[PDB]
Amino acid sequence: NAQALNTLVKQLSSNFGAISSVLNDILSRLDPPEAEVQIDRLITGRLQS
Amino acid sequence: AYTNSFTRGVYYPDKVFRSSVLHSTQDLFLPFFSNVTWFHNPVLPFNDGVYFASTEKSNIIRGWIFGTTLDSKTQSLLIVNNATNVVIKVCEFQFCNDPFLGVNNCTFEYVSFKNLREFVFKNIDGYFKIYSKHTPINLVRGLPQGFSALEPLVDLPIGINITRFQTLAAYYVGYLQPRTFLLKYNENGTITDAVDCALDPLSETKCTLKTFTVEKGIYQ
Amino acid sequence: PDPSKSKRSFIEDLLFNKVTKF
Amino acid sequence: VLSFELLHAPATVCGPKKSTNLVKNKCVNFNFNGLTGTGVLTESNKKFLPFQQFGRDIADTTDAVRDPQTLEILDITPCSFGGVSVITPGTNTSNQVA
Amino acid sequence: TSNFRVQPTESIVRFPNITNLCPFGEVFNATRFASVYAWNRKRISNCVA
């Protein structure tokens, strides 16, 4: 259960092919259209995790 | 001529405090037990990054020069030591094999056997950086077996192309390689032990487990 | 149980000792 | 007449440095040197080395920061949070809840 | 039914103390310049705008 919870936490930092895993990067660097595509990659990653 | 590097050439990879913990990173680092070149002198290649060290007594070494040419056509990097401190410039000088006596289209400038001094000179392409350490040692010419990490001094926002370096006590040179490492941090934020992941299968096991101790068994 | 203590037994205490973000 | 030019060299004159007063022991939104977040900022004894700017826990999550305007090494607690659950008898018998 | 989360009471920013007068008062308060063709150029760098 420690390995499961720590792996679930570390996967927050994985990029899943998005520009960054720090969500505030996308929200500050990109205009809403392209930001939705990069956030949808992170959602797809974190959700599959 | 050559000498064993033991466990020297570890440096703080990022500006992050960590405590009572094991952390792992992949970057340019000096391999454990590598052959450093022994000296007590010529122009040398930089490769992807330089480790440099000397058995200091009275701050004998006057500085270093780095670049593609080291001989005009571009602002080659110049570094110089005054007392405990450092002078830095980028210069198009074209001196002979006595640049310490030769003493430039410049675009950047800055000013800051009893001992061992150690330095890492690194290009990140996100500009250039320097890491350092100073300690007492036993008066032996060969690098003593022991551990401490090198700490950052400067970022140079200079963009200068580097492929060779030159120097202005015994001394040693080695080269950084893209390698994974494991780093142990004590309570007080300090890197205090390490593993070079590729060194041997036991070292690779330590790095597989994210530990320093391995129990009896079989591990992929 | 030891009544002087979480009123566990002696052997229950060894078991509670050996077994060992937001 | 003052002339303004921009080259590939790193600029040394910026004069921006967005900053505010620093509030301890309350839940607050924050930025330190571009590290953004939100949580309860607190004092700490955590011995950052002079070049260290940020601190992290075992699960890589940030736990401390240097204030760039003082010597303070703060510890960052997350926002206080938790699930809310409603205790109810069956609605057929009473409408009271806790 | 829901998740409680103690909201940010206020917002904070910290960056290094720029707080260094730029050498600009030595030119505006000067009492001697030059001609229009023989103008000078005082290279100003490393300060706070």
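Residues displayed in chain D correspond, in order, to Swiss-Prot positions 512-609.
Structure method, as recorded: electron microscopy, 3.3 Å.
For all residues, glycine too, the Cβ spot is worked out from N, Cα and C.
In Swiss-Prot, a mutagenesis experiment is listed as D:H519 to P, annotated with the note Increased resistance to human covalescent sera neutralization. Around D:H519 (mutagenesis position), no same-chain residue six or more apart in sequence has its CB under 8 Å from its CB.
What Swiss-Prot notes for the natural variant D:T547 to K is this: In strain: Omicron/BA.1. Other Cβ atoms within 10 Å of the Cβ of D:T547 (variant position), summed over all protein chains shown, number 15. Under the three-state DSSP scheme, D:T547 (variant position) falls in the strand class.
Quoted from Swiss-Prot, the note attached to the natural variant D:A570 to D states: In strain: Alpha/B.1.1.7. Neighbours of D:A570 (variant position), defined as other CB atoms within 10 A of its CB across all chains, total 16. DSSP assigns D:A570 (variant position) to coil in the three-state reduction, placing it in neither a helix nor a strand.
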Worksheet item: Do you know offhand how many angstrom separate D:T547 (variant position) and D:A570 (variant position) by C-alpha?
Response: 18
